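Enquirer: Pasting in a structure now, in structure tokens, and then I'll have a few things to ask.
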Amino acid sequence: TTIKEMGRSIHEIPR
Amino acid sequence: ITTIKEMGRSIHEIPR
Amino acid sequence: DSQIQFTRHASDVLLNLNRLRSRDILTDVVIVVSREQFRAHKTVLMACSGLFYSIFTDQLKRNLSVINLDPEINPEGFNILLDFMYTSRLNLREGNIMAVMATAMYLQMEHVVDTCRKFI
Amino acid sequence: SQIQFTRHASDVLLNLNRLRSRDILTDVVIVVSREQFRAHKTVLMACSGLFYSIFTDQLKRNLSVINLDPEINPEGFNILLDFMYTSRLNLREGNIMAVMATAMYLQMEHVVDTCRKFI
Ligand code: NA
Ligand code: NA
């Protein structure tokens, strides 16, 4: 069974 | 600016 | 002026990084999880995990080539998360979901933890 | 059950670009007519057949400095490097031929084929 997740998956590294 | 999506492969594929 | 947005470029890069991993090309760290060992690229680990990000931004730990995780961490759970990092696909089974979620919490992968909660 | 994170790869690539801009874990400098560009060998190899060959060549794979052909345009290289790390290729009338020539040199044929649509 495949389920799409469209939200962010991982942290965002800062600039 | 004219922004266009390209849906094809963008780069080479590295073999297994 | 024009800007072309290659919508599968990032996926194609990630596949090639996984191919490099499978061939052991330019990998720069081994993660040891009790009796099991997993080679990886530090850049991918840092991109995906707050724990690895914190380790490899420490000036005194950036050059570590061997990381021994806590003895309580489940190797299968780690392998599932490492595969997720390199493929965008999180493969869960009823028998391992709790171990995957616990490993994701330890690796500081909060969005993956939230997904795991949905499957009990 | 398999959960497919549809923006995961883009999120990874953005984070790799953040590491590049902060000079974290970069392992090579590409020199193009005395202009210097730091990068991650893994990303360069993922995107370019030329860099794939360079960084597996036993005679070159341990170098931390790579000098490109003297005829390669620095602006065109920067445009392609930004594309590698962002998926966005920025073209102008005054540089498209240099971008296309640089992509050919880097063995990035899909990028060359896109540039041809704008000529
Ligand atoms: Na890397
Ligand atoms: Na420099």
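Chain D residue numbers are taken from Swiss-Prot; in order, the displayed residues are 7-125.
From the backbone N, Cα and C atoms, a Cβ is placed for every residue, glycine too.
Among the mutagenesis results in Swiss-Prot, D:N21 to K has the note: Abolishes interaction with NCOR2 and HDAC2, no effect on interaction with CTBP1 and transcriptional autoinhibition; when associated with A-116 and 376-Q--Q-379. The residue drawn here is the original one. Under mutagenesis, Swiss-Prot gives D:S59 to A with this note: Abolished ubiquitination by the SCF(FBXL17) complex. One mutagenesis experiment catalogued in Swiss-Prot, D:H116 to A, is accompanied by this note: Abolishes interaction with NCOR2 and HDAC2, no effect on interaction with CTBP1 and transcriptional autoinhibition; when associated with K-21 and 376-Q--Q-379.
Could you give the neighbours, burial and distances for every feature on this list?
Expert: Long-range Cβ neighbours of D:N21 (mutagenesis position) (same chain, at least 6 residues apart, Cβ-Cβ under 8 Å): none.
D:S59 (mutagenesis position) falls within a helix when secondary structure is assigned with DSSP.
Its Cβ taken as reference, D:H116 (mutagenesis position) is surrounded by 16 other Cβ atoms within 10 Å in the chains shown. Secondary structure from DSSP puts D:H116 (mutagenesis position) in a helix.
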Enquirer: Whole-number answer please: how many Å between the C-alpha atoms of D:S59 (mutagenesis position) and D:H116 (mutagenesis position)?
Expert: 18
Enquirer: Near chain A by Cβ (under 8 Å): which of the mutagenesis positions D:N21, D:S59, D:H116?
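Expert: Of D:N21, D:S59, D:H116, the entries that lie near chain A are D:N21.
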